[PDB]
Amino acid sequence: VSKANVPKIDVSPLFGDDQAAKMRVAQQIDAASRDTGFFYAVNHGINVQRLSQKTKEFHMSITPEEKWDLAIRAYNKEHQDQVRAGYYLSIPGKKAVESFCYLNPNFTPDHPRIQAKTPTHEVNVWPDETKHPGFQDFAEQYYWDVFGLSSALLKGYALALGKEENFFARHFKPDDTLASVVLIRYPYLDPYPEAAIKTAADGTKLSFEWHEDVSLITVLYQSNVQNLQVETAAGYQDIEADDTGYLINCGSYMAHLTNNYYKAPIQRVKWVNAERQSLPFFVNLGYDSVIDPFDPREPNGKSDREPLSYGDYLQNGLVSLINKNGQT
Ligand SMILES: CC(C)[C@@H](NC(=O)[C@H](CS)NC(=O)CCC[C@H](N)C(=O)O)C(=O)O
Ligand SMILES: [Fe+3]
């Protein structure tokens, strides 16, 4: 198995006012998006030093009682409103991974989308503060920290596609973004349940099968344990780990609106018997956000594809991923 070209791109110019420097970042994003589809954003300004420890301590300190109390609808029929946000329980002997997902902290009972019961909008559930001191504060701060990084990255993608730098970020707003964070724990298990291991067509043992991200872009931090693979025409290639950079790639919404110029890479997770943490931030727009498709491969830039409302796209994408790759 070969290794994917995943360049490290210094994205710090995307926070500044040096427009030519931003174009040089955009060029690198373009090249990476046209190659394997991945790059590492470095010099990003986020303090990732304790992210994995906090994630690990939370999952290892939360009790079965608390897990049920926070569980999403898939694990607790009492919580019919929790489709996205809440705890995703492991099933010992069957399912190793466990996780906790939260949404826009601004989704409160006062929010008109909560008032209207619009799909994909939910009020976050949180554990008891005294049992997990500082956890909710850390989590909400992280949401906005990575929101800021993602907003700059979207300026890079816009410039890379020949657009004004706010072409994407104008739709990415704190008051309505459907973006999510997931704090995922992959445990070390001895013995590891074979039932939790899937075998790929090529014989690779996997924890999670091939998929395309449901997002505009995905902004991912992982602990330093190699696991991800990207599919190329020559087969699946290992994505090396990087314990300070953020792994970036385009989701299927970007593939749609660019007429497949920036494809959504097919990715999978190799099975590794190791304690590790995976923290994706899914850059989602607002429920009614619509981006008009274009084709950067055409002189007139014209695409015949339908503009897609992002909320309906997200609703369809998340259900499809569950149906295909199972409930996480
Ligand atoms: C890096 C990825 C492969 C990561 N997995 C993931 O990101 C997984 C599987 S593709 N993502 C999802 O299932 C979509 C989560 C959407 C979230 N609940 C929401 O409501 O917005 C991992 O480490 O497992
Ligand atoms: Fe993915």
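The numbering of chain A matches Swiss-Prot: 4-331, in order.
Keep in mind that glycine also has a Cβ here, set from the backbone N, Cα and C atoms.
Here is what Swiss-Prot records for this protein:
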- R87, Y91, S183, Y189, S281: isopenicillin N binding site (BINDING)
- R279: 2-oxoglutarate binding site (BINDING)
- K98 to E: Strongly reduced the catalytic activity (MUTAGEN)
- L223 to I or V: Strongly reduced the catalytic activity (MUTAGEN)
- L231 to I or V: Strongly reduced the catalytic activity (MUTAGEN)
- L231 to T: Abolishes the catalytic activity (MUTAGEN)
- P283 to L: Abolishes the catalytic activity (MUTAGEN)
Quiz item: Taking DSSP three-state, what's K98 (mutagenesis position) in: helix, strand or coil?
Solution: strand
Quiz prompt | Neighbouring C-beta atoms (10 Å sphere around the C-beta of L223 (mutagenesis position)) | solution = 23
Quiz item: Within 10 Å of the Cβ of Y189 (isopenicillin N binding site), how many other Cβ atoms are there?
Solution: 26
Exercise. Out of the binding-site residues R87, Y91, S183, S281, give me the one sitting nearest to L231 (mutagenesis position) by CA distance.
Key: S281
Practice problem: Using CB under 6 Å from any atom of ligand 1, narrow the recorded positions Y91, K98, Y189, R279 to the ones that qualify. | Solution: none
Self-check item: Entries of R87, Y91, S183, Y189, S281, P283 which, being recorded positions, have CA atoms within 10 angstroms of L223 (mutagenesis position)
Solution: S281, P283
Self-check item: Longest CA-CA distance among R87, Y91, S183, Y189, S281, per record bound to isopenicillin N, angstrom
Solution: 19
Quiz item: Given the recorded positions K98, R279, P283, which lie within 10 A of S183 (isopenicillin N binding site) by CA-CA distance?
Solution: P283
Self-check item: Lowest local Cβ density (other Cβ within 10 Å) among recorded positions: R87, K98, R279
Solution: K98
